[PDB]
Amino acid sequence: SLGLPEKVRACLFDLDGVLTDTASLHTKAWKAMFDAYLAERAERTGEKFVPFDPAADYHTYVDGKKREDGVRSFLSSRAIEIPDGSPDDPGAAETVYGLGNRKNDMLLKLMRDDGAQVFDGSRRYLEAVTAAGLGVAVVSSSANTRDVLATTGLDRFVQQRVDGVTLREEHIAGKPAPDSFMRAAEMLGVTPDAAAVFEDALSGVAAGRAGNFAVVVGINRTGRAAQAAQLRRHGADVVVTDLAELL
Ligand SMILES: [Cl-]
Ligand SMILES: [Cl-]
């Protein structure tokens, strides 16, 4: 059954933290950027410095979202708003795009050091879904999704991709809007009531629920009950610590 109802004919996976062991790299890059930006703010304004919490702040405000939505959402949680700027703003600019580019510069530095690794259980699950003849899409906010799927070889399991480039070029609202999962379902030729969503991000689980997908599977690798509770509260039908728990 692969943990799925019989009506499910396709699986939609997030990338970082679901298929590849790359969520900690993104989290490190987000925290390092935001700590430096917030400390630089405190130097300018005299406001109290409060670091970026790589658990609660990442999971609530950043995880899964379009990069610039993650910037705006975390900043808003601190009662900070800055101009959006332009997509090619340098990382030194105090704009939403600038901070996103600053984080992306960080991420690429970390990624070139230690390349993306696949979770063994995720490889097993993709092999099982593929052997069962189910469609597979990857739906991620990360702009590097195509490259990650290529270097890991996971692209051999994936028929459709909606990633950070797709969101920008097709003007698709990111998670927690359901729109990017619905675009992937459409590319796969299935309706949401015939599709399963696999997500480690609270925003992504909420997107799956908002899209009325047949099953929303949350992934909790934190080892803490609190994130599993949040995944269920945000709309996950199933929570696993690893996809192999469904085999
Ligand atoms: Cl990105
Ligand atoms: Cl469960």
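Indices start at 1 and increase along the chain as displayed.
Cβ coordinates come from backbone N, Cα and C, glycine included.
DSSP assigns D14 (mutagenesis position) to coil, not to a helix or a strand. Positions annotated as active site, nucleophile by Swiss-Prot, on the basis of similarity to another entry: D14.
Shown in sequence order, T22, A23, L25, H26, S140, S142, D200 are the residues of the chain, 6+ apart in sequence, with a C-beta less than 8 angstroms from the C-beta of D16 (mutagenesis position). Per Swiss-Prot, the feature active site, proton donor/acceptor maps to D16; the stated evidence is similarity to another entry.
Annotation comment: Swiss-Prot describes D14, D16, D200 as Mg(2+) binding site.
Annotation comment: Swiss-Prot describes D16, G64, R67, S142, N144 as beta-D-glucose 6-phosphate binding site, evidence class similarity to another entry. Within the same chain, residues at least six positions away from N144 (beta-D-glucose 6-phosphate binding site) with a Cβ under 8 Å of its Cβ are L107, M111, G164.
For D14 (mutagenesis position), the same-chain residues lying six or more positions away in sequence with a CB closer than 8 A to its CB are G64, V138, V139, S140, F198, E199, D200, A201, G204. Per Swiss-Prot, mutagenesis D14 to A, E or N (Swiss-Prot position 29) is noted as: Loss of activity.
For the published mutagenesis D16 to A or E (Swiss-Prot position 31), Swiss-Prot gives the following note: Loss of activity.
Under its mutagenesis entries, Swiss-Prot includes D16 to N (Swiss-Prot position 31) with the note: Retains 30% of wild-type activity.
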Request  = Would you measure the largest Cα separation among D16, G64, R67, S142, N144 for the beta-D-glucose 6-phosphate site and round it to whole Å?
outcome  = 14
Ask   = Do any of the binding-site residues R67, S142, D200 touch ligand 1, in the sense that the CB is under 6 Å from one of its atoms?
value = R67, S142
